Number of protein chains: 4
Amino acid sequence: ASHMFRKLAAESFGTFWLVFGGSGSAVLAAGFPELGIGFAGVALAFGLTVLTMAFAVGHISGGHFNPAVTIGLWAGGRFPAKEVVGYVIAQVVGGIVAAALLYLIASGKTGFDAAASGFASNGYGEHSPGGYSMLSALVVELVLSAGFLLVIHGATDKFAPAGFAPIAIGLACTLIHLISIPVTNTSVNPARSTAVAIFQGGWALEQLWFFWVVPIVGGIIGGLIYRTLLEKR
Amino acid sequence: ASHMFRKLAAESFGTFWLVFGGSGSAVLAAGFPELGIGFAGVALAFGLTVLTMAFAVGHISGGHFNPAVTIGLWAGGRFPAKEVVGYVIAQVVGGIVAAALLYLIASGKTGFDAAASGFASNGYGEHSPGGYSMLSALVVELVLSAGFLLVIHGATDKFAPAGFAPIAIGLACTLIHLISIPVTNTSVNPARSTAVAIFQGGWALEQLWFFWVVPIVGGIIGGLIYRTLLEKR
Amino acid sequence: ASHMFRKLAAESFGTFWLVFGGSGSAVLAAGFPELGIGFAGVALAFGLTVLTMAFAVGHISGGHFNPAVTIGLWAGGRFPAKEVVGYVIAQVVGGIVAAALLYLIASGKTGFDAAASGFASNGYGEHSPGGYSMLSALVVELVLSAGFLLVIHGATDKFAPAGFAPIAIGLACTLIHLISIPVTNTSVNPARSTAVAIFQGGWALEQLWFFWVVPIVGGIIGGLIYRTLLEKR
Amino acid sequence: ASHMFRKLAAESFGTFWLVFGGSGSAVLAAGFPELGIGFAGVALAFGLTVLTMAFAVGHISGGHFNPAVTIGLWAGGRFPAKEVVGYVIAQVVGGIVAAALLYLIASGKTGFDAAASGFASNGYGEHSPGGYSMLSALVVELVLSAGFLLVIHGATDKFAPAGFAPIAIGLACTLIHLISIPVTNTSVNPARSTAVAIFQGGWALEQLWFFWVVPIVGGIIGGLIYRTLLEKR
Ligand SMILES: CCCCCCCCO[C@H]1O[C@H](CO)[C@@H](O)[C@H](O)[C@@H]1O
Ligand SMILES: CCCCCCCCO[C@H]1O[C@H](CO)[C@@H](O)[C@H](O)[C@@H]1O
Ligand SMILES: CCCCCCCCO[C@H]1O[C@H](CO)[C@@H](O)[C@H](O)[C@@H]1O
Ligand SMILES: CCCCCCCCO[C@H]1O[C@H](CO)[C@@H](O)[C@H](O)[C@@H]1O
Ligand SMILES: CCCCCCCCO[C@H]1O[C@H](CO)[C@@H](O)[C@H](O)[C@@H]1O
Ligand SMILES: CCCCCCCCO[C@H]1O[C@H](CO)[C@@H](O)[C@H](O)[C@@H]1O
Ligand SMILES: CCCCCCCCO[C@H]1O[C@H](CO)[C@@H](O)[C@H](O)[C@@H]1O
Ligand SMILES: CCCCCCCCO[C@H]1O[C@H](CO)[C@@H](O)[C@H](O)[C@@H]1O
Ligand SMILES: [Hg+2]
Ligand SMILES: [Hg+2]
Ligand SMILES: [Hg+2]
Ligand SMILES: [Hg+2]
Ligand SMILES: [Hg+2]
Ligand SMILES: [Hg+2]
Ligand SMILES: [Hg+2]
Ligand SMILES: [Hg+2]
Ligand SMILES: [Hg+2]
Ligand SMILES: [Hg+2]
Ligand SMILES: [Hg+2]
Ligand SMILES: [Hg+2]
Ligand SMILES: [Hg+2]
Ligand SMILES: [Hg+2]
Ligand SMILES: [Hg+2]
Ligand SMILES: [Hg+2]
């Protein structure tokens, strides 16, 4: 619970939980006829994966579960450069294992088609859920990634009352999904996008680069804003 | 509030609340025409029964309310073997009393049919809400049971900030229902499955064995992972 | 914030907030075409009125906002008999003022009809939303009132971690509404039922006696169970 | 994080987040065919913007994000007159930048029409979502603004347990939206109304004066009630 391999295991398990729960709710439950959970149910699910695992393993690894979080916290002066790559690998691996099991579960229902349905992948333009342009996709992911990082930096500030951060951060995740699912299906998380794109297997992989660079640039901006403008004291 | 019969009463009352509230929301409110609460409303209800009773009686018994939780915590080194069976009996009894009163309440509406409607029971294949295969049912219940146990172990770790665990655990329950209702109607709780199966009275009882072994195996895996991989320090 | 007239003002304001917010969400928003909030949105609203005011004025009066809570806490040995009646009056008055303003607001939309729509009143049988029998109404209100009191006693126990009770109690209120709206429109609160019945002006007033005796009997049972079975230590 | 320009930056960022998230969820997600989030999803989004930023930057500026909050806290004796105007400017500026980026994002979907759709603006009468009269609009905004201020004063009282206020206040915001969206689309926040009215560009601007005076009068009333009736001790 403090040697690096335990932190990496925590990060893998937490990103697994995020992908399995968030994407799983989208694939299995969102569009279920009459009773299905909708975009709002998916948004809640994503936020709860983050809230629950932040409480469960946050005291072990920091509970990032998201390459743009790790890199943003590096930019914000909160996390060492030398640990970044190990965390990103752990997150990507955890997420892919989750998408794999989800793919197996989803395949047990007649008619399931990962490629055709999109398998909860992030896309823009032709592949945005609401047909939003690439420019709309860029602006929304940049803003929401920066804000998510600003919220993470603030809620874990020296002077923020202790213990509440998993609630602030997890519900910031729900919020972000409530806003942006129609635009990009909501990434703000390169590991989540990657895990699911692998099984969609087509356009998701062709557009994947976008859901690495934009959330990471946004997260860096959020970390820099907090570090340079809000933190001092 | 610390002699065993008070702990057993707490466990019975808490499992009663889980079954009455979670299953009750499903039976009475989920499909109500136009205004009904849907799968997302049921998921919220299940999580709130756990959150509320964990705050109410967690300081008395540990607030398990779930045979797979009790057994998983035993596997994780958090709970003594000698207390396991008493807790499981208390949970099963509490749950059956709840399903009985729910059955009475539900029967007060013209047309109600427990057997035909399924009475919120857990099933797979032919009896999965979305027609998922037995293999889909196995994987989802194994993963979500293990994760639920991992979340419970982590949120109650020595180094997790105090007081927040009922929130982490209750909302993990909501999450689990948001994901898996279409697959199995969501068990991860052998006492919940049993209580309701008794009144459905048919296929629910024929498939009940599955919702004992799979959540318990999953909970044991989650406890072992936390104990052997994440806990040390 | 501790002399009795401040406590009574807190109780009046808090019950006003409960009635205005819970009933208001039901009257104004629940059935709004396409976008309306449904039973689940109303349940959330009721729970949030309780959560928010418990945090706002709980440190002043105890934050009961509900005659069955006050009386149940008396039964549970937590609240003095000599203060009960003043609290009940304050709650009833606060609630009626709220229903009055809500009635005014609702009347500003063409077609509004308090009597015909039911104005969010509690009823059974012919006047149950789902056509549930009087016996169904009795059992559900008895169980949910007792459980609500058990949750309140437990979450505010000596050994419950401090500060979290408004969350446990407010979300127990949401849960209770998620379960029972189809049966009785959910009372568990005699002051809420009274305030709204006055403006429905017909069957609501004829059935009002029921939503005084049943929640109060239930609350007393919950308080007695906690006091006599769960509290000692 | 305590010199005034950091507090003003916090207030600008927080009001940006409120407008971008709350209005954004309304513009992009509320009416999305089949899966859209509805009024309840928007209400949740508004409350989460406030909850998340209150945790993130509340320890910096007080986390007002709302001209009626700033002015109400002045009225309640909690905030100095000399800092009011700077906060109000910061909130208005933050909000307008957010509406501008939202306008850009929304414009990336074929058919988008800010003026015709209303762009999430607040209105009454002809421009109330449910066709409520100006009098209905007045009463609901007055009551909900006063209550929101009462909740803010209480949750941050000397004797309220520490750390929980962002939860009480953010969820009070969700509640307020659950109630009143059909009446006015919910203001209780002059900066939110202004930011969005600018881009609707028509009736929203003609009715804007109303969503300055009414929330501010209401907030002042709430602050005065708490200060003069509830606070002493
Ligand atoms: C640590 C893991 C980093 C994974 C980054 C994956 C980015 C892949 O991104 C890109 O690669 C393909 C091959 O060139 C291109 O054809 C696609 O357009 C694709 O988006
Ligand atoms: C971190 C691991 C992610 C690897 C991303 C590389 C994606 C490869 O990229 C390609 O693969 C598809 C399948 O052959 C092709 O159809 C697409 O054109 C795509 O660009
Ligand atoms: C402590 C309570 C444990 C209850 C375990 C119940 C498991 C019952 O399980 C099984 O038993 C029946 C009779 O053999 C079989 O016909 C069914 O297939 C059924 O699933
Ligand atoms: C913990 C108590 C649970 C007891 C589970 C035993 C279920 C009995 O099992 C049987 O009972 C049904 C009714 O007769 C039969 O129709 C089914 O075939 C079922 O297997
Ligand atoms: C402190 C406030 C207590 C209010 C209790 C109100 C109970 C009214 O209850 C009853 O009174 C009417 C007149 O007899 C009867 O006709 C109705 O059936 C009604 O339900
Ligand atoms: C706490 C104050 C609540 C007073 C409850 C008394 C209700 C009076 O009761 C009566 O009033 C109606 C209107 O005239 C009649 O139509 C009904 O028959 C009803 O029983
Ligand atoms: C600090 C920012 C305060 C902004 C207050 C904006 C109030 C504008 O309000 C009014 O002004 C217009 C011009 O007279 C009128 O035509 C409109 O009816 C409008 O509502
Ligand atoms: C804080 C900045 C807000 C400025 C509010 C002033 C609104 C101007 O007000 C006017 O502008 C519209 C556009 O020309 C006109 O069509 C309307 O009649 C409106 O009253
Ligand atoms: Hg994340
Ligand atoms: Hg996230
Ligand atoms: Hg996120
Ligand atoms: Hg995410
Ligand atoms: Hg459980
Ligand atoms: Hg559970
Ligand atoms: Hg569970
Ligand atoms: Hg459960
Ligand atoms: Hg209540
Ligand atoms: Hg209540
Ligand atoms: Hg209640
Ligand atoms: Hg209530
Ligand atoms: Hg606000
Ligand atoms: Hg607000
Ligand atoms: Hg508000
Ligand atoms: Hg607001």
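Along the chain as shown, the residues are counted starting at 1.
Quick check of the header: X-ray crystallography, 1.9 Å.
The backbone N, Cα and C atoms fix where each Cβ goes, and this holds for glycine too.
Sequence-distant neighbours of A:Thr186 (mutagenesis position): residues of the same chain at least 6 apart with a C-beta under 8 Å from its C-beta are A:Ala43, A:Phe46, A:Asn122, A:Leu144, A:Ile176, A:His177, A:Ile179, A:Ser180. According to DSSP, A:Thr186 (mutagenesis position) is assigned to coil rather than to any helix or strand. One mutagenesis experiment catalogued in Swiss-Prot, A:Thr186 to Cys (Swiss-Prot position 183), is accompanied by this note: No effect.
A:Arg192 (mutagenesis position) carries a helical DSSP state (H, G or I). The local packing around A:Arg192 (mutagenesis position), expressed as other Cβ atoms within 10 Å of its Cβ over all shown chains, amounts to 31. Quoting Swiss-Prot on the mutagenesis of A:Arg192 to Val or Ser (Swiss-Prot position 189): Loss of function.
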